[PDB]
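Peer 1: Once you've had a glance at the structure underneath, I'll fire off some questions.
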Amino acid sequence: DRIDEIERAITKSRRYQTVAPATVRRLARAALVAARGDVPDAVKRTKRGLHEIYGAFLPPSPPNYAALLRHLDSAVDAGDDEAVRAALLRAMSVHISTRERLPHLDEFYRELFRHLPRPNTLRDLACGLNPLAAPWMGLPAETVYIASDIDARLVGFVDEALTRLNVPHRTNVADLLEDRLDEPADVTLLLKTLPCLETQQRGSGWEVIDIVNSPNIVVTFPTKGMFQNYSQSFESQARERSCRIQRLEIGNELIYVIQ
Ligand SMILES: C[S@@+](CC[C@H](N)C(=O)[O-])C[C@H]1O[C@@H](n2cnc3c(N)ncnc32)[C@H](O)[C@@H]1O
């Protein structure tokens, strides 16, 4: 009853109107217990929690996805590869995380796929605007891109972008802490995701790595003593499980390829 109330307020006329209901409800429940039953404060907690796991990386108000697509259409409808790339870089820049990787985008994916097999299916979890890269990924023509995140509009825009790029795909609104990860997929990307999962649920990071049905997994961490912190814990945790891993560092991103 009080959860629906919190949800209604979270239909945030601002930053959170389209966040996955599964996510709002999970955060709202814990917020209510933490708030001693007080809805207003529970609403505050939920919002602050949403900002930490999602809002912090996006604009104060919904991105102008219509303009971004417009520009993409112009490039594609003109058959100009340069314009398409430009329109994709501009779009990705709206999301803080993808923005951080753009300065080393080509190097990042060129190197990454040298340590991965040719994928039949690529899964991108907590994807953000990363799927807009890919023309940079040199994927086999038939590869199906499966992308998911916690906001319907963001994911919807990713779907439209992939459609314009003629990339076989399937997009969903999924919360890594609840939704299933049993679908088969050759490679799964978990770029700059673990730190956020840890903040929401201790130990969930490696739990996801453990259950995700993929023999190849990429886990990255942002480095901008951040490198120190992330590399030390992940590696000790990997060595504890005897996970075969290969480490790389491109741009401000620590990279681990898990087989
Ligand atoms: C630091 S970003 C990285 C985004 C993208 N993978 C990239 O590297 O360019 C974090 C993303 O994780 C996502 N996220 C946070 N919590 C999530 C959850 N519980 N389930 C799925 N995605 C989540 C957010 O929506 C946010 O886009």
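By the numbers in Swiss-Prot, the shown part of chain A spans 8-231, 239-273.
Note that Cβ sites are derived from N, Cα and C of the backbone, with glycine treated the same way.
Quick paste from Swiss-Prot:
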| type | residues | note |
| --- | --- | --- |
| BINDING | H102, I103, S104, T105, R106, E107, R108, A133, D156, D182, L183, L198, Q207 | S-adenosyl-L-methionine binding site |
| MUTAGEN | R108 to A | Loss of S-adenosyl-L-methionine binding |
| MUTAGEN | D156 to A | Loss of S-adenosyl-L-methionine binding |
| MUTAGEN | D182 to A | Loss of S-adenosyl-L-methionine binding |
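Looking at the shown structure, what environment does each listed feature sit in?
Peer 2: In the three-state DSSP assignment, the secondary structure recorded for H102 (S-adenosyl-L-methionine binding site) is coil. A C-beta separation below 8 Å, combined with a sequence spacing of at least six in one chain, links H102 (S-adenosyl-L-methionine binding site) to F64, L65, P70, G135, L136, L161.
For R108 (mutagenesis position), applying a Cβ distance below 8 Å and a minimum sequence separation of six or more within one chain yields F115, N137, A140, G265, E267. Secondary structure from DSSP puts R108 (mutagenesis position) in a helix.
With a 10 A radius on its CB, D156 (mutagenesis position) counts 27 other CB atoms from all the protein chains.
Secondary structure from DSSP puts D182 (mutagenesis position) in coil.
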Peer 1: How many Å separate the Cα of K231 from the Cα of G239, given that the 7 residues between them are not modelled?
Peer 2: 9
Peer 1: Out of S104, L183, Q207, give me whichever of these binding-site residues has the highest number of other Cβ atoms within 10 Å.
Peer 2: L183
Peer 1: Which recorded positions from the set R106, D156, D182, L183 come near ligand 1, judged by a Cβ under 6 Å from any of its atoms?
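Peer 2: Cβ < 6 Å from ligand 1, in sequence order: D156, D182, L183.
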Peer 1: Could you state, as a whole number of Å, the largest distance between Cα atoms of any two of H102, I103, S104, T105, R106, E107, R108, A133, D156, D182, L183, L198, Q207, the listed S-adenosyl-L-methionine binders?
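Peer 2: Between the outermost Cα atoms of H102, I103, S104, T105, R106, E107, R108, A133, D156, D182, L183, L198, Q207, the distance is 24 Å.
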Peer 1: Name the one residue among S104, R106, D182 whose Cα is closest in three-dimensional space to that of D156 (mutagenesis position); these are the recorded positions.
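Peer 2: Nearest by Cα distance to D156 (mutagenesis position): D182.
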